[PDB]
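Accompanying notes for the structure given below.
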Amino acid sequence: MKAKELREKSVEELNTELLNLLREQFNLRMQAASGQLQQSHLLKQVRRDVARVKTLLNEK
Amino acid sequence: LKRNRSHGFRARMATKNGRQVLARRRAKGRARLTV
Amino acid sequence: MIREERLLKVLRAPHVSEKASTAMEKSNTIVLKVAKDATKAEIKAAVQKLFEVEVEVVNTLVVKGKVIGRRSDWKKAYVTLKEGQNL
Amino acid sequence: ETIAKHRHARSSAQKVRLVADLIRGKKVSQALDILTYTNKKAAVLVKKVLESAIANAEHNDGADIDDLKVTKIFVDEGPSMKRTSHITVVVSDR
Amino acid sequence: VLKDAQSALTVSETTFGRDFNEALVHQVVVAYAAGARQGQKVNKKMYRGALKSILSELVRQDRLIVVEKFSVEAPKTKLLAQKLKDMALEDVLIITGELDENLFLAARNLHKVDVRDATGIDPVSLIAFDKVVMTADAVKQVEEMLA
Amino acid sequence: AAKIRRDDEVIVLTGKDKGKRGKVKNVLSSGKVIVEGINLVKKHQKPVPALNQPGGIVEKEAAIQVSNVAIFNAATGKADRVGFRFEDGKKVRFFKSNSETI
RNA sequence: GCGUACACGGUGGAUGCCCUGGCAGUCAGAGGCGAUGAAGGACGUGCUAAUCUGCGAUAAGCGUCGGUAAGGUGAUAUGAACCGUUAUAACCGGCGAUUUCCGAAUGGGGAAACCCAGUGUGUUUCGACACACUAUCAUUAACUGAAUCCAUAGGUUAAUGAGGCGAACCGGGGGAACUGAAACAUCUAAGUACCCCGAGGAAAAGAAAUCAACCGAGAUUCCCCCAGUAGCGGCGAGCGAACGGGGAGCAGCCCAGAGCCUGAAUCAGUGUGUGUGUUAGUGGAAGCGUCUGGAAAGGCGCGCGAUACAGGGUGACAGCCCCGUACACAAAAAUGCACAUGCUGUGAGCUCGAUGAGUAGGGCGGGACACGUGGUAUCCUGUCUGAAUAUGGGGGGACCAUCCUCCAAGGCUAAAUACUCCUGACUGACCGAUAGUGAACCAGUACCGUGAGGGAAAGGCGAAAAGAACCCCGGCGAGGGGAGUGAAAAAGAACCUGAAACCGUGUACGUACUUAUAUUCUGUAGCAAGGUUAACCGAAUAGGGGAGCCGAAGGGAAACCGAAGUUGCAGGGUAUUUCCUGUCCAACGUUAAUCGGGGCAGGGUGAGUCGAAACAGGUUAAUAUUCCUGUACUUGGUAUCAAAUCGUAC
């Protein structure tokens, strides 16, 4: 988890993070605004994942 | 607008009097030094 | 408008209200929150990219928060669709 | 022995005291009949207190409903911010 | 009167036999108590006189015991406990010369038992404890220092 | 390095549960220890139409300080001290009185 | 109608108890932070309506390495929802990235969190977006370069120390009044308050052309004694010394111009390896029964460890319940100090000569020096004069004679030393919410004032929320009564004990001279012609430290004859968003108001044709010519598309 995605090149990391931002964040926000999403751990999980991904791509 | 021009943060800080009164207010610890 | 990260950071979440509820069926109009900027073209492009719903007219207005405590003023956007509808 | 006290009543002490002075030592039914037509504002409050007391007594001491008698009714000055008051009623068959 | 070797010890009369001076002892103890970092200096000769007077008072009450030696083979508090139980001593003081590391280490936890060297003897320690156990070398060191 | 953890048997030294054994369920972040059948309470739950209210009076368990309970070992049948000792690769708890291994 | 005493209650806040708080000190660090963006603020920051705290669009957290690791997702303060449980849950620490805006702010404007620029690079779509750069002295050299051919003044280029904040202190320059003289001039007041300046953690000074004079030791820096003595002072109040005689520490050197042998201790910065601290941590002893007691840690009985009875929590005071203490250990990486170790530069002593020339001094005029130019001493002027070099110079105590450290016109010198904005540890015969801090509480908060500035009241449930289920009256509120948890509800949240003052019903009867410097007297005690030793050393009220302050085999005229004082103490006197929707009558309405001119939560403002271009109708509880209905109209690009931000209620 912490280092599983370290080896893969930058292009796939960028693709994954942009896909996450475009789909998961928007879906979670829509569900939260509409009253759905009884479980909110998805927001924290995606936020942590994107933070980890963007922390890379600069030192590499 | 006269109040802002006269006792504004920048208006005071322009002169040394504003800086010293700001330091005194900081020492006192009031939430707002000027407004 | 080559970059796509900027546009997707404008809209935050939809707004739910009785007037919005009536509008969703009166003319298939929706209300979506946006960021400080009021770039109508960018908002339309982002909506088209995300929901794949064509938009013809977007109406933007500014709302000031109510109080000392203060809240950031927010931009309200009404978007209408020809025939498609989305959540 | 049934006790019922209403606290923080928004009424001056003197008016409630002088209203209750006309009910102390008299039968519950007779006092109720007298106060049915009373127009004083404190009359409504004292009626509420006494009817609540009688209802509680019947709920817990339903026996001998007819012979209920007013025993110890009084008013005391209440918290001051229009000074409030506390109206207390103790009622029993004897 | 060593109580262990039936050996008598020679002591100066002026040390353990001088007349008790209540006022001087009271002044010295008051000064010592007040000299605990609360808002007194005492003359050296007055201090020596107070120490000699209190020692004489304790001697005439049979509250002081002298032994040939006092040491523990190992730094174990059990040995000291057994040794003090042998003489039926519970709240007593130990006065000696050079401080023994093992004995001091073992006696550290004992609230009722405290060990001190000849040079580090004070009226408070002597009075706070019912009896004191002393050694001949300690006796002569005290005689020399107090004069 | 808590001396009490999940899935253990303990005995309440004092607090109306003297001589009665129990099984520890969980320990609160503040040190409170919950042990089955040590202190039964009749808390009155606030009625609520939603959340599938059980109704009546809920018979849950209260919380007591860990100081009032002690580890129990079936080898001797009496509570004793518990210490920590280093094993070949890890550190594990152990009792006293010949130091039965956990 | 009242009174004489008690009980039952109320606004009630003194006493009693609690401290998650303050106040006074000691020991060490640091003794400052900051454009690679300081201190302080605005705004976001979670499943969340508000606060502390962390964080800064990666926003109660992200990457790597170590400890514990089965609980955790920080708390107020619950609830829904998840991960892991033997090493990728979470917590702590080293090393890094991110580090919104204002704030010296330093891209421009500007009103703090607001609006808008220029340069290079990055460009699946050169419309749009991302990173870096910006305003100041001269120095290195260059592009260069008027007056004035060269040259200079000046602009630019790549770097260097700075242009702010912060408690005290070093030294210097300015700088008033209040005061004794019952007012006042010289003094004191007072070099006091206050402003500025150089860098600092300490600073200045710091090693003799200094002192007595015919005898001596010479660095500066602080301290008791000398000495509160001389002297000054309407000789009154008061101020106030040194060569001299003891402790902390005591290191004097560099150039002065030539050489000799020289990379010879050593200086300053950077690797290597060890130890001891810091930045997470591990192990670390022992008991029960019995009786009250809600609960024992309380009484009683017998035992155990103790290198650990310091301390805290645990249903009442606990060595043997837990956390801890001493003690024994521990560092992947960073970090202060010690050394041996490698390198870029000064980097041992010896001989030859010397003591730093417009220099000291003097004449035209003034600085604080009481001395304003008076007989007038001290740096020097805008100005003139002005000999040397141990063979010479300065100083004297009567001058001649004779004596003394030393060599002035080049510099430095960490050692003992004042202070605490802050960090870590401890103590207090210090205080208990009108005390203690202005503030123990969401306090430098509410509140007052244009600003400056001034500045409060308000702390407490319960051992454990186990927070009164359930039922009834009641208006679905508010409130109360049964039952029950609870020891106790004479603990019910407006929540510790609860007195009076004031108001109700019943009961028996009539109707405020302060620490402190001295003087004197009283008691008490050591020693004894002796004791008393200050500052300091010090295993610390022990032992040393008699450079002092008094008395005395002396008295006496200095011819002569031959004993008892001090210091410790205690006692005393004297000298000084207002629009609408849902809720409510509680803060207000000169009665009530379930009414409102009143609080809370939500909603509402829609633009190419409102600021060359739009007319009529409809719209919700409030907005329109803006949203829909009929299309029309000005401009531009390619029948088709577009014309930004900003306010449209009152």
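For chain C, we keep the numbers from Swiss-Prot: what you see runs 1-67, 74-93, in order.
Recorded method for this deposit: electron microscopy, 4.9 Å.
Placement of Cβ uses the backbone N, Cα and C atoms for every residue, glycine included.
In Swiss-Prot, the entry for mutagenesis C:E18 to Q states: Strongly reduces trigger factor binding. The structure shown retains the original residue. Swiss-Prot lists C:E18 to A among its mutagenesis entries, and the accompanying note reads: Binds normally to ribosomes; strongly reduces trigger factor binding. Looking at Swiss-Prot, the entry for mutagenesis of C:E52 to K says: No effect on trigger factor binding.
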Which whole-number value in Å describes the separation of the CA atoms of C:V67 and C:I74, between which 6 residues are not modelled? 7
Do any residues at least six apart in sequence from C:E52 (mutagenesis position), in the same chain, have a Cβ closer than 8 Å to its Cβ, and if so which, in order? C:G90, C:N92
Looking only at DSSP and grouping its letters into three states, which state does C:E52 (mutagenesis position) belong to? coil
Any same-chain residues 6+ apart from C:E18 (mutagenesis position) with CB under 8 Å of its CB? Would you list them in sequence order, or say none? none
